[PDB]
Amino acid sequence: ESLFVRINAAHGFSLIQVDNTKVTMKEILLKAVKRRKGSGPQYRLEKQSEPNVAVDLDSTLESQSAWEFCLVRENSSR
Amino acid sequence: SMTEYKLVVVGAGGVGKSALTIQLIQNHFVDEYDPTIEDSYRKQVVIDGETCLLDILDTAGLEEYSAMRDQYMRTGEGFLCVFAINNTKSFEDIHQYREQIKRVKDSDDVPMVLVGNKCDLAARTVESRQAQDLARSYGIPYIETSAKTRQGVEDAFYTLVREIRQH
Ligand SMILES: Nc1nc2c(ncn2[C@@H]2O[C@H](COP(=O)(O)OP(=O)(O)NP(=O)(O)O)[C@@H](O)[C@H]2O)c(=O)[nH]1
Ligand SMILES: [Mg+2]
């Protein structure tokens, strides 16, 4: 079994495969948006345990110390 | 607020489970193959004049994620058992999904539809009569679909909701 992160979104969840924890949060966001929304509304990721704060998209998954995130439209809240 | 139906799409890798789900939810055909681990999609729909919420679970066909079946099989309220009409091994694999649903539900009573997908393709290796006979042996409907053309897609998912409503 590969590693993967859970992304909670407005209309369900997606499990996103990751090759390692050096992947950036930006890559995960892009994969989650493409799958769930398709082809400009903007989105953030939040750690599951820290509502209303955008994670740094340039940081690595490993630096988050978390495996579950919320995908939130920037003009909205979880 | 409204009634929610937990529908689960199962079947071998590559048969079009994700494409069927996205064609239903977003009216869009996904041309690329990105293998699923697990994804859920919720959408409000009207079926036979009555509004409800569909909660569709798109599952992994890849055997490396087979351990997750137990969980989603327990709470799934109806199942699309999908094979591809140009893939005889995916047709052979249908029975294994049904048997696992039986181990955790203690029966196969659960609403289920046998779905033969990719019917837009010219080359077929699963005969229609063979799929009809399999569905008859299970006592469930057989519906031919194409996630590409949308043929049969609403019929497949809505048949599950109708079967749940009529229990
Ligand atoms: N022509 C045609 N291609 C289809 C159809 N449904 C799916 N495909 C194609 O088949 C490939 C696999 O589809 P996908 O839905 O990802 O398969 P899956 O069953 O979800 N695979 P997995 O179990 O790995 O998640 C994709 O290239 C998709 O475009 C269909 O009805 N017709
Ligand atoms: Mg898939």
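Residue numbering in chain A adheres to Swiss-Prot, whereby the residues present occupy positions 277-315, 320-358 in order.
Structure determined by X-ray crystallography, 1.7 Å.
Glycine too: its Cβ is placed from the backbone N, Cα and C atoms.
The annotation that Swiss-Prot gives for the mutagenesis experiment A:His287 to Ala reads: Does not affect interaction with KRAS. Record note (Swiss-Prot), mutagenesis A:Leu291 to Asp: Decreased interaction with KRAS. The unchanged residue is displayed. For A:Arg311 to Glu, Swiss-Prot lists a mutagenesis experiment annotated as follows: Does not affect interaction with KRAS. According to Swiss-Prot, the mutagenesis experiment A:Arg312 to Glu carries the following note: Decreased interaction with KRAS.
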Distance in angstrom, CA of A:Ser315 to CA of A:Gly320, with 4 unmodelled residues intervening: 10
Packing count at A:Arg311 (mutagenesis position) (other Cβ atoms within 10 Å of its Cβ): 20
Helix, strand or coil at A:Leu291 (mutagenesis position) [DSSP, three-state]: strand
Greatest C-beta neighbour count within 10 angstroms, which of the mutagenesis positions A:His287, A:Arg312: A:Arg312
A:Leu291 (mutagenesis position), number of other Cβ atoms within 10 Å: 18
Integer Å distance between the CA atoms belonging to A:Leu291 (mutagenesis position) and A:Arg312 (mutagenesis position): 11
